[PDB]
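> The structure that follows is given in the form of structure tokens.
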Amino acid sequence: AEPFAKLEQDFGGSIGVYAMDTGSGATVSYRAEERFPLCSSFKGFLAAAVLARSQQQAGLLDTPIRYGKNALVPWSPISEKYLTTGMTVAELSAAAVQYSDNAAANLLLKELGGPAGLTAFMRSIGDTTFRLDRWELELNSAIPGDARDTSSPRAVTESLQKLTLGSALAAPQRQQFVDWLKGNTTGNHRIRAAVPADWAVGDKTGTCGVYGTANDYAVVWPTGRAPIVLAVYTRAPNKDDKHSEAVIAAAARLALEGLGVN
Ligand SMILES: *[B@@]1([O])O[C]([C]C([O])=O)[C]=[C][C][C]1[N]C(=O)[C]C1=[C][C]=[C]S1
């Protein structure tokens, strides 16, 4: 734990890490059961919830979703770009996961019954820690001591494992979820930066923009070996504290090293 302690002291905040090697059964934990803000990392689980619903509702993924300028909140690059084209549930899901599109996230939350709807999905797969309470962009406030819109690194990792590798999703939906995570564009300097270039990685990042609060979770497939699942979350005491991608990458390296994975 000393390397993690040194890392968060250099960073000037708190770091939460949980990692599991699904081959060896080994785990690494540091503040793994503390709460950290989700920021955009909830958007991965949001896409999973959509996929789960699509198992029972034919045509859900291809359903056109109506939105205009009014729905476009800051950082909606894809939904703004394709406003004229039109977007479906599936396209919004890809946008939320891979570009962290905020309007897409809100539109999908609405289809699922809001933050409460997504929280109930996570409950249904056995996640008692996850809570989403607000919409974009209020959910990014990341106030120290505030449990709203938080989870723990361990719960995040366990739920991610259930959805990508376990049986929480039917096989086709599981693979679609994996493919969306693999295609994420926002995580190249976080967990992926700690991983050898020929290992397959799927991830979703989060960046609140305040209180040094940012994160990443991932499934990593070492070549020819069983996958690793891990979560790295950070926060800091003051509103204007900067988050650090290098710190997330470093924490992921420490996690991999702790599992004895090279
Ligand atoms: B969110 O957390 O996702 C991040 C990108 C990421 O995946 O790390 C950035 C924009 C959408 C979400 N964040 C916010 O809405 C607050 C903002 C932080 C920077 C610009 S907006």
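Numbers in chain A track Swiss-Prot; the residues on display, in order, are 30-291.
Going by what the header records, the deposited coordinates were determined by X-ray crystallography, 1.8 Å.
Any Cβ shown, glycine's included, is placed from N, Cα and C.
Here's the feature list from Swiss-Prot:
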type: BINDING; residues: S69, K72, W104, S129, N131, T234, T236; note: beta-lactam binding site
type: ACT_SITE; residues: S69; note: active site, nucleophile
type: MUTAGEN; residues: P103 to R; note: Increases catalytic efficiency about 40-fold with respect to ceftazidime and reduces catalytic efficiency about 10-fold with respect to nitrocefin; when associated with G-239
type: ACT_SITE; residues: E167; note: active site, proton acceptor
type: MUTAGEN; residues: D178 to N; note: Reduces thermal stability of protein
type: MUTAGEN; residues: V239 to G; note: Increases catalytic efficiency about 40-fold with respect to ceftazidime and reduces catalytic efficiency about 10-fold with respect to nitrocefin; when associated with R-103
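Structural setting of the listed features?
Proximity of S69 (beta-lactam binding site) to non-local residues of its own chain (separation of 6 or more, Cβ distance below 8 Å) is seen for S129, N131, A134, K233, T234, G235, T236, given in sequence order.
Under DSSP, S69 (beta-lactam binding site) is assigned to a helix (H, G or I) in the three-state scheme.
A coil conformation is recorded for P103 (mutagenesis position) in the three-state DSSP classification, outside any helix or strand.
Of all the Cβ atoms in the protein chains shown, 11 others lie within 10 Å of the Cβ of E167 (active site, proton acceptor).
Following the DSSP three-state reduction, the secondary structure of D178 (mutagenesis position) is coil. Here the Cβ of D178 (mutagenesis position) has 25 other Cβ atoms within 10 Å, regardless of which shown protein chain they belong to.
Around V239 (mutagenesis position), taking its Cβ as the centre, 20 other Cβ atoms fall within 10 Å, counting all chains.
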> May I ask you to report the DSSP-based helix, strand or coil state of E167 (active site, proton acceptor)?
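In the DSSP reduction, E167 (active site, proton acceptor) maps to helix.
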> Using DSSP, would you call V239 (mutagenesis position) helix, strand or coil?
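Looking at the DSSP assignment, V239 (mutagenesis position) belongs to neither helix nor strand, so coil.
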> Whose Cβ lies within 8 Å of the mean position of the Cβ atoms of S69, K72, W104, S129, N131, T234, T236, the beta-lactam site, other than those residues?
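The answer, listed by sequence position, is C68, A125, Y128, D130, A134, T215, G235.
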